[PDB]
Amino acid sequence: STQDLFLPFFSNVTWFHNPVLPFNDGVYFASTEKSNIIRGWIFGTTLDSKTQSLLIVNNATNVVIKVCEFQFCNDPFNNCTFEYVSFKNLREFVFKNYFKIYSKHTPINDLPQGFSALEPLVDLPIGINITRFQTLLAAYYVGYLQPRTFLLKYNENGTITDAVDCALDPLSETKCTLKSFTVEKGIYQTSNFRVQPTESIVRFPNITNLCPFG
Amino acid sequence: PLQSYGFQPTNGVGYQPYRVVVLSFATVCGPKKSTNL
Amino acid sequence: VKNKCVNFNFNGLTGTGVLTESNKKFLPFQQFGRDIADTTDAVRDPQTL
Amino acid sequence: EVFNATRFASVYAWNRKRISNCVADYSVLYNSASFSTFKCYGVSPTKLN
Amino acid sequence: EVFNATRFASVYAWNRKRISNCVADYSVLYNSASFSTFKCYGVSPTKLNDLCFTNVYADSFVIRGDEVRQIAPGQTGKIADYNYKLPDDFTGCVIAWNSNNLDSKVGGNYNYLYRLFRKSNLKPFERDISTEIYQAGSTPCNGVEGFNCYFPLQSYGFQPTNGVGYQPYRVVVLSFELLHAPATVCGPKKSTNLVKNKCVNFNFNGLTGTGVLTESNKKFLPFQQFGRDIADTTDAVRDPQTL
Amino acid sequence: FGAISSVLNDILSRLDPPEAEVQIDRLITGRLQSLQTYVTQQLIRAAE
Amino acid sequence: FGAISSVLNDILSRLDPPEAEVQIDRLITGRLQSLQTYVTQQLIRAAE
Amino acid sequence: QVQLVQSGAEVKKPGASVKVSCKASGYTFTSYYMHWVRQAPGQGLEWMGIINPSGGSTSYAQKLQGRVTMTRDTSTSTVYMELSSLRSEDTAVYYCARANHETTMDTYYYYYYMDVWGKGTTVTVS
Amino acid sequence: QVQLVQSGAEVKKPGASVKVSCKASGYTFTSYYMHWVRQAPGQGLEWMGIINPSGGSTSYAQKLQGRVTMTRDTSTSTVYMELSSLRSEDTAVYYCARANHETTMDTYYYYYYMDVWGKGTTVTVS
Amino acid sequence: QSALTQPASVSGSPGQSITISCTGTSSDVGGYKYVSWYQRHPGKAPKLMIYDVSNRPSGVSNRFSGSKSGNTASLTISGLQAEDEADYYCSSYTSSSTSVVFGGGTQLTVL
Amino acid sequence: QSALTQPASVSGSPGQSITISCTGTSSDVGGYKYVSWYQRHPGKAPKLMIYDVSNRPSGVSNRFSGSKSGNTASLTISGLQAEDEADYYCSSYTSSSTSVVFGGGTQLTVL
Ligand SMILES: *[C@@H]1O[C@H](CO)[C@@H](O)[C@H](O)[C@H]1NC(C)=O
Ligand SMILES: *[C@@H]1O[C@H](CO)[C@@H](O)[C@H](O)[C@H]1NC(C)=O
Ligand SMILES: *[C@@H]1O[C@H](CO)[C@@H](O)[C@H](O)[C@H]1NC(C)=O
Ligand SMILES: *[C@@H]1O[C@H](CO)[C@@H](O)[C@H](O)[C@H]1NC(C)=O
Ligand SMILES: *[C@@H]1O[C@H](CO)[C@@H](O)[C@H](O)[C@H]1NC(C)=O
Ligand SMILES: *[C@@H]1O[C@H](CO)[C@@H](O)[C@H](O)[C@H]1NC(C)=O
């Protein structure tokens, strides 16, 4: 069991087939490409110069990642710090914060139902303060990560084969406490119910008997 | 040993007399910021 | 040295045991493994993969 | 480079430098006599190597 | 004699005096106002005249001002590693008072030395007066000073009036050693008469307690001062004045 | 139990209060924890 | 248990004895008390 | 041109007192110490005592009790050397000497390095 | 009557050295700093460097390396201003300036307030 | 840094208000709140009437005010007179090699 | 302590090397690392070549070296010349009543 920023199970994902999107806490990106239209991403705050911005592009032979104060175009398709050079196709990615990237590439024949695990591939210790991101151009998907609990099932090879979203539902909460993907019939204590306070009251007595400051 | 101050209304800012009160700091507590019940 | 009780220090991880060639299928990114006890179950050498 | 840096910045805008990918010999730092305060919360200054 | 010693030794070759065979009145030590640091690790600075000790150690130093903090249990630093080590379970007092008058001459008083290079930290109360050249490199030195070959001793100096933490602090340290043996150095208590068969509050040679002191039939050996029970509590006692 | 001594009178005849209460406290917890263990041992053994 | 880390071999490689003694003591009083808890459970359960 | 100058020679008879100066040049007068070495006839060089230009604190050899008082002048960067109850062996060449480090706070380097010198000034007493 | 008086005018040719002291009055000489500002012809006012009456510690502008050495006299409450290797643009009006706070321990207020002044001292170099 | 930028000469009329600009570097004026202005009566000594950008020493007539924005400091003289005709220099602490910088100066001529 | 022990006179030849002994007390040389030597050109001022036993000021020819063992300090002159003929005095700090001690001196005569 672990806690990190994951895609909560059965959550809404925005289907596209260009604009700039938020990066709230971490972006899960998936795509189904036949002709490899999608080529990269942009990460940052303004996505216009006078601040550093993450730029990731594959130009036909390799992957170039650069973080300059770039001159971005309005509809894309100096003081630099870090640089590096490296529908059938299902490509999945997880972008979270430094900057960390995972992926998993599979073929397929509108989002396929099924489970696969993502593996880390590149570390970018750039420390850019990101809030907005835009994909560089076919359909691709974007969802938001959240601080949820998960119960991960490592197989014999260390391969993640299943998972439990822990706050998805009361059934899934029970799987959390028992540390198991199977639950025998019965009644299980899973959590604690608690009414939260609604407002703060600060009190001190009647204000009579004032000192003679006058 | 002691000399008087020549306070006049036509003098400058620094020569004007100033009333100074120093509150040197239980029986003297602060007021009561209270809310509704 | 393999197959002998030695004290060992891999990258600061200190302990005592018998270092043997293992058959575990580590993934090219995983540095080391753990047992159920949150104790080191295996390592891969910083010098030899 | 860090310790003998040209000019440090002020505390409110404190500078951070990232140090990695090498071997470290902190003992020269401990054995300097030029540091009035060398307090360590977790390491002894010795054995840090 | 120890407190008002003519000259002390330096920290590296520190002098140890043995103190025994008396009564002792430490309260004058506490009530002097001449001691900038009078801190003890376990005692009340008061009440110290109500105890009895077998051996009282008097160690005494020329350490520096800012350094006094290190003459203490659990400290680490220049003196506390290669010059003097107090043990973790130290049982005593550390009396410090800056004697700038005694030893601070213009152009610096240089008589007082300290080890600056040592391979390993000292054991408690271990004293090292070795004058071997410190081999600070991979090449032998053969008593030849030069590169990676440094004499491990340095002179403090103590500029006359330039010391706020740079002044001579003759740190005398008392280490109170008790075997639960014949105590020998204990303070000015008036040994009143003895009362038997009645509950009294007794203090035999520093061993306190409450009970009924009766005549025994046990056969003590000449070197034995007191028996014990299974509980490690006192069982029998020899009167220090009447055998 | 980490105290400077195992006789509380020594703690009293040695320490001033401002450090004594720390030292006797270290003795208080272990000794109470010892009786606490002993009672439970007896309680279980009593049921036997 | 309030110690800086839960590996004895770290603490020993991390601190000199005069300060490591404090941290290790935190594990010992805790870990023993957990072992003490386990034994009491077994005695009761073994009685069952 | 850091250089130290005392006065000319003196001719004394026993029992008098003598005034030896030493002005400094080319540096900050309040930093270094002023050391003083004489040369008795036939036997080697001999240090008296010193005075700090920062505060004027004095000290000298035990063998020279009460017969020496070292004074100084910060305004003219001049330091003054006194010897009373003069005797025949007081015939010597008296040097003023500068320390090889500036007075520094919380210092380690010892302040008796004798490196900068006066021309020399011989005393004659008979 | 806290007032700073410098020396009169000087007429130099290039390469010489010039002496411009400034006495103080009406206050405690050891408290404030002494600041020094000139006026090059046609361009504005220009600070050299300063000296502390408490200790004599000096400092000056980088563009004025080795040309300038500021000295002082506590006994006469007089501070002295030196400029060697004189050049044509060294023609300027020199004013002694006093800091608007006393040297204070563990202080916060910055010591460059230029508030008390000398009558002047024009330098002529050609 | 370099000498600050002040207008060469500004004229006006008595009782009318005139403002004086002072441009520097971000390390001269924009990083600090330490702008001070002084005046030259011909053949006389300076005088400090402006400091702490908008603060004033005791005895300065309420006609002179100082202001601050960006790289621009500014001095405003309200209710001008022939009494006010002088030279004006702005001063600031700098975060660089030097510590104090001055403007080129401004001559205010009363017509 | 007492005056240090130096040879009365040592002779030699140019280019040959001559060494000068300096014996003291354990409180003069053996307790400290503070030996410094000096030389007298006749009718002239002292000149320091040796201090910190084996260390040097700037400008002293590499022909003069100092050494230390036991109660013995030593000065070695490599590549002697008639340029080198002078008197030689060793100096040391002492852990006793005085602070500085000197040797009797040595006259090096170049033949
Ligand atoms: C997902 O979107 C649908 C409509 O597109 C909406 O009815 C549903 O409530 C949304 N669920 C979540 C969890 O946002
Ligand atoms: C780039 O960095 C320099 C460093 O001083 C800075 O002056 C400049 O303004 C920066 N560029 C931009 C566009 O901000
Ligand atoms: C890809 O684009 C980058 C732009 O930063 C360029 O530097 C690089 O040379 C390009 N790759 C190839 C193979 O041309
Ligand atoms: C990231 O940028 C935003 C801009 O709106 C800023 O408010 C925030 O403080 C920045 N984050 C950090 C850690 O400075
Ligand atoms: C582990 O990997 C091997 C090939 O490396 C494969 O044959 C085997 O089926 C895998 N086991 C599991 C449980 O996935
Ligand atoms: C104890 O000493 C006193 C003198 O103070 C003497 O009168 C007495 O005899 C001694 N008794 C013993 C047992 O030594």
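Per Swiss-Prot, chain D residues shown: 340-388, in order.
Recorded method for this deposit: electron microscopy, 3.6 Å.
Placement of Cβ uses the backbone N, Cα and C atoms for every residue, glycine included.
Per Swiss-Prot, the features are:
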{"type": "MUTAGEN", "residues": "D:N343 to Q", "note": "Reduced viral infectivity"}
{"type": "VARIANT", "residues": "D:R346 to K", "note": "In strain: Mu/B.1.621"}
{"type": "VARIANT", "residues": "D:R346 to T", "note": "In strain: Omicron/BQ.1.1, Omicron/XBB.1.5, Omicron/EG.5.1"}
{"type": "VARIANT", "residues": "D:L368 to I", "note": "In strain: Omicron/XBB.1.5, Omicron/EG.5.1"}
{"type": "VARIANT", "residues": "D:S371 to L", "note": "In strain: Omicron/BA.1"}
{"type": "VARIANT", "residues": "D:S371 to F", "note": "In strain: Omicron/BA.2, Omicron/BA.2.12.1, Omicron/BA.2.75, Omicron/BA.4, Omicron/BA.5, Omicron/BQ.1.1, Omicron/XBB.1.5, Omicron/EG.5.1"}
{"type": "VARIANT", "residues": "D:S373 to P", "note": "In strain: Omicron/BA.1, Omicron/BA.2, Omicron/BA.2.12.1, Omicron/BA.2.75, Omicron/BA.4, Omicron/BA.5, Omicron/BQ.1.1, Omicron/XBB.1.5, Omicron/EG.5.1"}
{"type": "VARIANT", "residues": "D:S375 to F", "note": "In strain: Omicron/BA.1, Omicron/BA.2, Omicron/BA.2.12.1, Omicron/BA.2.75, Omicron/BA.4, Omicron/BA.5, Omicron/BQ.1.1, Omicron/XBB.1.5, Omicron/EG.5.1"}
{"type": "VARIANT", "residues": "D:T376 to A", "note": "In strain: Omicron/BA.2, Omicron/BA.2.12.1, Omicron/BA.4, Omicron/BA.5, Omicron/BQ.1.1, Omicron/XBB.1.5, Omicron/EG.5.1"}
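Annotated features taken from Swiss-Prot, shown on the structure.
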residue: D:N343; record: mutagenesis position; contacts (Cβ under 8 Å, 6+ apart): none
residue: D:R346; record: variant position; contacts (Cβ under 8 Å, 6+ apart): none
residue: D:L368; record: variant position; contacts (Cβ under 8 Å, 6+ apart): D:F342, D:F374, D:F377
residue: D:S371; record: variant position; contacts (Cβ under 8 Å, 6+ apart): none
residue: D:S373; record: variant position; contacts (Cβ under 8 Å, 6+ apart): none
residue: D:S375; record: variant position; contacts (Cβ under 8 Å, 6+ apart): none
residue: D:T376; record: variant position; contacts (Cβ under 8 Å, 6+ apart): none
Where the C-beta lies under 6 angstroms from ligand 6, the matching recorded positions among D:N343, D:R346, D:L368, D:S371, D:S373, D:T376: none
Residues among the recorded positions D:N343, D:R346, D:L368, D:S371, D:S373, D:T376 that border ligand 2 - Cβ under 6 angstroms, in sequence order: none
Secondary structure at D:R346 (variant position), reduced by DSSP to three states: coil
Assigned element (helix, strand, coil) containing D:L368 (variant position), judged by DSSP: helix
